[PDB]
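Peer 1: Before I ask anything, let me first share the structure, which is written out below as C-alpha cells.
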There are 2 protein chains.
Amino acid sequence: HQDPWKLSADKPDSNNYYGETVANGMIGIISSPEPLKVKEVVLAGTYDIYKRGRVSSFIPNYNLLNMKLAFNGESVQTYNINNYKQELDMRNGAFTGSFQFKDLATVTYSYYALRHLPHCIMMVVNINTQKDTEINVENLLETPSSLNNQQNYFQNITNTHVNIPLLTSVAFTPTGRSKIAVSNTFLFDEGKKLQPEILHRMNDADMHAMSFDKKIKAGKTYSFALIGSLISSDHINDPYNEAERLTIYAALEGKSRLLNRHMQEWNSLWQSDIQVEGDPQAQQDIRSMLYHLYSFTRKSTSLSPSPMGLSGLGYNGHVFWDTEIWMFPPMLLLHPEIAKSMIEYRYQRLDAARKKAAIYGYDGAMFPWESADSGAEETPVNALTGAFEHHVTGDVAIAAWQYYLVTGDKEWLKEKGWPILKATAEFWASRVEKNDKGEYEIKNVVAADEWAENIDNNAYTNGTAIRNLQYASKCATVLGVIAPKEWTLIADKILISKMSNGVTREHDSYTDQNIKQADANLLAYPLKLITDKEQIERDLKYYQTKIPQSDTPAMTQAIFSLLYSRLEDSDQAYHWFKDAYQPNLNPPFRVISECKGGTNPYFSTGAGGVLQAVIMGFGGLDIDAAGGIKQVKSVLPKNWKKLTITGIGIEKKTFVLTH
Amino acid sequence: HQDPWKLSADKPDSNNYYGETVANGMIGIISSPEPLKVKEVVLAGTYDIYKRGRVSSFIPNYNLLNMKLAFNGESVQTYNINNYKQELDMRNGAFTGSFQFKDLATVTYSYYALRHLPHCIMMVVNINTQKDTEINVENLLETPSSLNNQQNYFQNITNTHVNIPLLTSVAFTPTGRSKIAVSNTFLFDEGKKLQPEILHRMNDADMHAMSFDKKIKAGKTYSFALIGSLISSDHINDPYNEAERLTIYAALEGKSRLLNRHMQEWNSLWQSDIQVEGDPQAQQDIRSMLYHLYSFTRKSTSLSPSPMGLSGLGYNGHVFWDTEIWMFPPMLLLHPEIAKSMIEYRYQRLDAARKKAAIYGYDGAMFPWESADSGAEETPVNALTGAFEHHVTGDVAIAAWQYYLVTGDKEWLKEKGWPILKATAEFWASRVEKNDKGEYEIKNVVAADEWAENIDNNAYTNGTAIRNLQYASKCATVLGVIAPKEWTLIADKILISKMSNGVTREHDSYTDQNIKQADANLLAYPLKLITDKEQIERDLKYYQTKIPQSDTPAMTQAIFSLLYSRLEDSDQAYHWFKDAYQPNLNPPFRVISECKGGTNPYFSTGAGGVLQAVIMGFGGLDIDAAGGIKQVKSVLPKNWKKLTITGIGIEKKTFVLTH
Ligand SMILES: OC[C@H]1O[C@@H](O)[C@H](O)[C@@H](O)[C@@H]1O
Ligand SMILES: OC[C@H]1O[C@@H](O)[C@H](O)[C@@H](O)[C@@H]1O
Ligand SMILES: OC[C@H]1O[C@@H](O)[C@H](O)[C@@H](O)[C@@H]1O
Ligand SMILES: OC[C@H]1O[C@@H](O)[C@H](O)[C@@H](O)[C@@H]1O
Ligand SMILES: OC[C@H]1O[C@@H](O)[C@H](O)[C@@H](O)[C@@H]1O
Ligand SMILES: OC[C@H]1O[C@@H](O)[C@H](O)[C@@H](O)[C@@H]1O
Ligand SMILES: OC[C@H]1O[C@@H](O)[C@H](O)[C@@H](O)[C@@H]1O
Ligand SMILES: OC[C@H]1O[C@@H](O)[C@H](O)[C@@H](O)[C@@H]1O
C-alpha cells in the first residue's frame, strides 16, 4: 500500500470508510464504498442557504454516476461480489473499482472529473465474461433532498450517424437562488444500428433512470461509457440547454479525445512534483497532498478553494485565509497560474470588501472572514470571527504582494495587486488607534488563536497589519507612486510586545493560556517579522506545548516543522512534520481530517501547511523580499536520502537536497 | 425476554436495529438506537408528492423529541454510557430508555403518543445523581429534508403563575400542499420563580433549539417533561396557532392529568385481549400484534391504517384491502368502534369511488386499489394493480356488511352501509360480461395473486363480486327495499371453475404457476363460498406449496393456519401459524417485516392476518351469516394449555379454549 502514485483499498468496509475525491476545480466526486455509486457531488461557485450556519453553503448535488448493474436479472451488491478493490490513480485523478461477480464476469469502472472540461464527468465500464451472460445497466438521476422543484426529462438527439439518448434533470437550490441542470448519456463502441435500445423510467418523484440490456458471450469484453454534464445558473444563464449541449459535445468528441485531453492536463500539473527517496510512505503522503491541491484548484479562473476543497460541504465551501496563508504559498512556488486564480478570487471581490469596510466604519477594503459568491461576509453570526477576526485583510495583502515577488508581473501589479494593496492599507490605517506613547494599537479582535476573543494587540493580527502597510508602500514605489507617509509611520509603531521571559506575547491579556493554533510563531514564518534565531527558538519553546491534542486544527505543527528545519534541527523538524497530519488520517485512503482523530476529511488547508513544511522547510525554498525564489539553510529527516522539488518559480527550477 | 407486556433491548446495536413505534392512531414515533432521540415521526392524514411512486405519500416529520444531554459540559453519546436498555411497555405504549453516565447519574426517559390527544406527545426525563453534577439540556427542532420554507420561532407565554417557553416550527410539504406546525415546551416541577431560564439558539437554516442548565446535588432526583404538539393544514385550517394553543393547553393540564387520561384509554383498549398459557413467546408475540393494531387505529374517526400503520412510509401510507380483509376483522370482533372508523374512511370516500367508476367506464362506486386523502386512485402508474386489481371494491362491500352483521346497527346500515353496498353492487353489475352459455365473466384483472396480471375470472375477484352482490341484496331486504333482481341472477352465475383434479382454478390461464399469496384459498376463508371440508383440503393441498419462500408477503400462511384449525388439524394449523410471522421478525423487538427475511417493518397487515388465525382459527370465532359472533370447531397448538379471548362482540363475551 506504498505505491507512490496510487492509493488502494481492498474490500471497502462501509462501517469505517472515508471516500476519496476526484475533482477538476469545478466538480468534486467523493467515492462510496458501494460498487458503481458515488457518495456526494459538489459544484464550485453554487451557494445557497442550507443547513449549517444559516448562511450560504455548497449544496450536495446529483450523484450523477450512480448505476445499477444486473447479471441475468441478479442485482450486483457489496454482498454478492468478491475480490472487490478501489484505487485512486493520483497521476490522472482516475478512481477505479474492480470486482468479480460469481462465475460470470470481472467488472472494472474508472471515473474522472475531466480536467479540461470543468462541467463534464465520465465513467468507463469494462465487463470481461467467464460465461455467457445478459447485463442490465441502469443510470439513475436521483434529485438529492438538498434540491427542489425538479423536472426529469429524456430525449433522443439523432442524425444519420448517432442516437445520443439524454437523461436530464433540472432542479433548484433551497431558496430558488440557483437552477442546476445535469445531462447524462451512454457512449457505445458499436455505433447507432447495433447499440442497445435505451429505456426511460420515471417511477418516483425524485428519481428517473435510463437503462439497457446487453447479451455478452463468454470470453468477451464489453465496454461503454457514461458522460455527464453538471452546471448551474451561477455558471451560465441557461444551464438546462448548456448541460444538454455539453453532453452532446462530449459524446461527439468521444472517449479517446476526452481522456487524451484529460491526461495531457494532468501530465502538465505533475511537471511540478516532490520526490522523496528512502521513505515510500512520505512519498505517497506528499503526492496525495499535491494531488488534492491540484484537484481543488484551477488555473485561468477566479476560483478559490474552501478549507475542504471539493471533498464535501466542510465550512460551507467558504473561502478563508486558509487559501492566502495555507494553500496559496505551495501553489505559488509550483504553479503560479493556480496562485493567480486564488488572488483573482479576491481581486474580483474588492468592491464587496470596500462595502464591508464602510458598513463596519472603516476605510478601504475589509475582506470578510468567510467569503462565497459576492465577497460579502458569510460567517455564521454566532461565530464572533465574522465580526472581529480582522487579520484576513492583511492575509489577502500578503498573498497579493507575494504573487508579484514570485512572478515579477508589473502589469498585474498595476491592474490588480496595487488596487488590493492600496485598499487594504487604507483599511489598516483607519483600523489602528494611536495611544499617548505614540504607539499604534489594534484593539478588540479575535486572534489567529481563535480561543482568544475580544482581546487587544494580537501578535499575528498586528504583524499582518505591519506587512500589509509595508508591502503597499513597496508596491507604490514599484509603480512610481508616493504612498501616504502615514502607512510607514503606522507600520513602524504597531505594538508587538514581549513577556518578561523575552517571549512574543500573543495578546495584551495573554500569560500562559492554551492556544488553538499557531499565532505568535507565525511572526517567524510566514511573516518573517522575527528573524533572530534565538527569538524564533524562545517562541517555539514557550508555545509548542500550548496547543492541546484535542479539537485543534492542522494549522500549527507544519509551521513548527518548517521553523525547526530553518534552525537546522532535523529531529524536531521531522517530529512536527509527522505530528502535523499522521494523527489526522482516515482510512482507507489516508485522507486528512481537520483535527487529530477527526472524521471530517479532506482538510486541504492541512495539506497546504504540510507542503510548506516540505518545500520551504526541508527544501529551504523562500520568497525573497527583493523578488524571486531563494534557498536558505535546511535539514532533511534522518531517513530521507534525497528530496527533489521540480517546477519551482517562473524559471521552473529543480532543487535536489541530500545529507 | 418473554415478559408478556414488555419488549426489552439491552445495548441497542445500531448495525442491526429496527425501531419500535408508539402511536395514538394520529402520530407515530419510531425509536432510534441513540439515547434521547427518535428515528422517524409520521403524521396520519398528511400526504404530498414525495419520493416513491410519483404519487401522494406520508412525509417524514419533525423528530420533535430529539434532545442533547450534557453532564458537566460532557455530551451524552452511545459510546460513553453503560447499562443502556430500551423497553416498550405494550400496556400503555410507553417507550423507555435507561442508562448510567460514568460515576455521575442514572437517566430514564419515557415517551408517549398521548392516547386521548391525537396531536400531543410527551417525554418525561428522570436524572438520579450519584455525584454533584450540572446538566445541560437541549431540545432540537430540525426541519427534515422532506419539508421546505421553514420558520423557527420562540416565545414566552406568561401570567402571574407560569412561564411556558414555546419552541415552534412551521414548514411545508414538498409541493406546498400541507403546512405543518410543531410546538414544544419544557414542563418543570419547581414552578415559575425557580424553573431554569430557557435560551433559544437559531444557528442553522434547518435547526433551532431551546436549552437550559440545572445544578443537581449528589443523591437527588431531578425530573422534567418535554410536551410537543404536531398538526397540519390537513387537520385544522390554522396549524401554527393550533399547535401553540395545544402545547399551552397540555402544559396547564400538566403531566399527571395527561398520563392519567393516557393510561385510562390504554386500559380500555386492553379490556379486549388474548391470553395464552403454556407458550410465553406466543403470548408476547400476540400482545405485540394487538398493541400495533391498537396503536395504528383510532375509534370515533374516519382514519384507516396503511399496511405499515404509523411505523414509517411503507406503501406511501396508502390504504388498501389490507384494512378491509386483514386488519379490520380482528378489530371488528375485539373493538367494533375501531372497525367503524375503518369503514367510515371508505364511506367518506364514496363520492371519489363513484368518480373513479365513471372515469373507467363503469357504474356505481369503484374503490381505488390505493387510497389516501381524497379517495381517488393513488397507485403508482407503473403498478398495473391501480388500473386492473378490482377486487378492492368487493372487499369494501364485505367489510361494510360484516360491520352490520357484528353490531346489528340498522341505523348505520341505512345511513352508511347501504350507500356502500348499493353503489359497489352497481359497479359489479356493470363490470361483468355475460357469455353465450349465460355465465358471467370478469375479464382482464390483476389477481389477488398479483403475479397473475391481465387474466380472466380470478377466483378471489369473482368470489368478492358474488359476495358483494349477495350482501347488497340482503342489505336491501333488511331496509325493506327490493334489490335489482339482476344482482342475484349475476351472483348465481359468476364463473368459479375447477381444474381436472377438482381444485379451484385461480384464473382461466392457471395450471401450476407459483403464486404470490393466497387467492383461491380465500374462497374458503374469509369468503366462505367454499364450505365443503374435502374441497377446502384439496385446495390447500394444491396451493400451499405454490407460494415461494422469497419476496412473498405475510398474506397467506395465517389463512392456511386458520383453515387447518377449522379442519381440526392442530399440527398443520400450528406449523402455518409460526411460518406466518416468525421468519419475518426483525431485532431487537421482534417487529414484523412484509416478507420472510425482510427489513421493512412494521407490516400491520401481517399482524392482522395472524390475529385472525388466533381468534377465528384457534378460537373458532366466526361472523355468523345471520348476525353476531358464533364459535365453530377448532383445535389449539399441542403446547397451548389455554387460549382466553376477551371483549368479543357487542356483548363483550370471553371465550376459553383448552385441549
Ligand atoms: O470526434 C473526435 C475525432 O474527430 C475526428 O474528426 C478527428 O480526426 C479525430 O482526431 C478526433 O478524435
Ligand atoms: O479552516 C477554517 C477555520 O477553522 C478554524 O478552526 C481555525 O481556527 C481558522 O484559522 C480557520 O480559518
Ligand atoms: O464558520 C464559523 C466558524 O466556525 C468555527 O469553527 C471556526 O473556528 C471559525 O473560523 C469559523 O468562522
Ligand atoms: O477547538 C474547536 C473549537 O474552536 C473554536 O474556536 C470554535 O469557535 C469552535 O467552533 C470549535 O469547536
Ligand atoms: O391542571 C390540571 C388540574 O387542575 C386542577 O384545577 C384540578 O383540581 C386537578 O384535578 C387537575 O389535574
Ligand atoms: O400490502 C400492500 C400490498 O402488497 C402487495 O405485496 C400484495 O400483493 C397486496 O395484496 C397488498 O395489498
Ligand atoms: O404501490 C404499488 C404496488 O406495489 C407493489 O409492490 C404491490 O404488490 C402492489 O399491490 C402495489 O399496488
Ligand atoms: O414478489 C414481490 C413483487 O411482487 C409483485 O407483484 C410486485 O409488483 C413487485 O412490486 C414486488 O417486488
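Count begins at 1; order follows the chain as displayed.
Quick check of the header: X-ray crystallography, 1.4 Å.
Including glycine, each Cβ sits where the backbone N, Cα and C put it.
Taken from Swiss-Prot, the feature beta-D-glucose 1 binding site applies to A:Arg52, A:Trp369, A:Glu370, A:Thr385, A:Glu450, A:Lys516. The beta-D-glucose 2 binding site annotation in Swiss-Prot covers A:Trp321, A:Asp322, A:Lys516, A:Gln517. Quoting Swiss-Prot on the mutagenesis of A:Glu450 to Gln (Swiss-Prot position 472): Loss of activity with kojibiose as substrate. Under the heading beta-D-glucose 3 binding site, Swiss-Prot lists A:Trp451, A:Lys516, A:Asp551. Here Swiss-Prot describes A:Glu594 to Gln (Swiss-Prot position 616) as a published mutagenesis experiment; the accompanying note says: Loss of activity with kojibiose as substrate. Under the heading active site, proton acceptor, Swiss-Prot lists A:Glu594.
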Peer 1: So which recorded positions out of A:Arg52, A:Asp322, A:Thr385, A:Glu450, A:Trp451, A:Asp551 are up against ligand 2, CB under 6 A?
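Peer 2: Among the recorded positions listed, those whose Cβ sits under 6 Å from ligand 2 are A:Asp322, A:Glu450.
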Peer 1: Would you mind sorting out which of A:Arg52, A:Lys516, A:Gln517 (the binding-site residues) have a C-alpha within 10 A of the one on A:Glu450 (mutagenesis position)?
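Peer 2: Hits: A:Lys516, A:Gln517.
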Peer 1: Closest of the binding-site residues to A:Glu594 (mutagenesis position), Cα to Cα, picking from A:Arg52, A:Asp322, A:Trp369, A:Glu370, A:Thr385?
Peer 2: A:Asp322
Peer 1: Given the binding-site residues A:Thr385, A:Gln517, and counting only Cβ atoms in the protein chains shown, which has the most within 10 Å of its Cβ?
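Peer 2: Counting every other Cβ within 10 Å of each candidate, the maximum falls on A:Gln517.
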Peer 1: Of A:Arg52, A:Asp322, A:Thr385, A:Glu450, listed here as recorded positions, which sit with their C-beta under 8 angstroms from a C-beta of chain B?
Peer 2: A:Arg52
Peer 1: If you count the other Cβ atoms within 10 Å of each Cβ, which of the binding-site residues A:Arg52, A:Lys516 comes out on top?
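Peer 2: The most densely surrounded of these binding-site residues is A:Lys516.
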Peer 1: Going by DSSP, is A:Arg52 (beta-D-glucose 1 binding site) part of a helix, a strand, or coil?
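Peer 2: Going by the DSSP assignment, A:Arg52 (beta-D-glucose 1 binding site) falls within a helical segment, counted as helix.
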Peer 1: Excluding near sequence neighbours, so keeping only residues 6 or more apart in the same chain, what lies with its CB under 8 A of A:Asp322 (beta-D-glucose 2 binding site)?
Peer 2: A:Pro305, A:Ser306, A:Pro307, A:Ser604, A:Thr605, A:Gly608
Peer 1: Using a Cβ-Cβ cut-off under 8 angstroms and a sequence gap of six or more, which residues of the chain neighbour A:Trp321 (beta-D-glucose 2 binding site)?
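Peer 2: The answer is A:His391, A:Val392, A:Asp395, A:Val396.
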Peer 1: Out of A:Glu370, A:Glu450, A:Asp551, A:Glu594, give me whichever of these recorded positions has the highest number of other Cβ atoms within 10 Å.
Peer 2: A:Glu370
Peer 1: Which residues, sitting 6 or more apart from A:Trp369 (beta-D-glucose 1 binding site) on the same chain, put a CB under 8 Å from its CB?
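Peer 2: A:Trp369 (beta-D-glucose 1 binding site) has long-range Cβ partners A:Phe320, A:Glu377, A:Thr379, A:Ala383, A:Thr385, A:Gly386, A:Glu389, A:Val392.
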Peer 1: What is the interatomic distance between the Cα atoms of A:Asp551 (beta-D-glucose 3 binding site) and A:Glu370 (beta-D-glucose 1 binding site), given in whole Å?
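Peer 2: A:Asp551 (beta-D-glucose 3 binding site) to A:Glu370 (beta-D-glucose 1 binding site), Cα-Cα distance: 20 Å.
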Peer 1: Rounded to a whole number, how many Å is the Cα of A:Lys516 (beta-D-glucose 1 binding site) away from the Cα of A:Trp451 (beta-D-glucose 3 binding site)?
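Peer 2: Pair distance, Cα basis, whole Å: 6 Å.
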Peer 1: Go through the recorded positions A:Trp321, A:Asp322, A:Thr385, A:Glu450, A:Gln517, A:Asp551 and pull out the ones with a Cβ less than 6 angstroms from some atom of ligand 4.
Peer 2: A:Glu450, A:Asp551
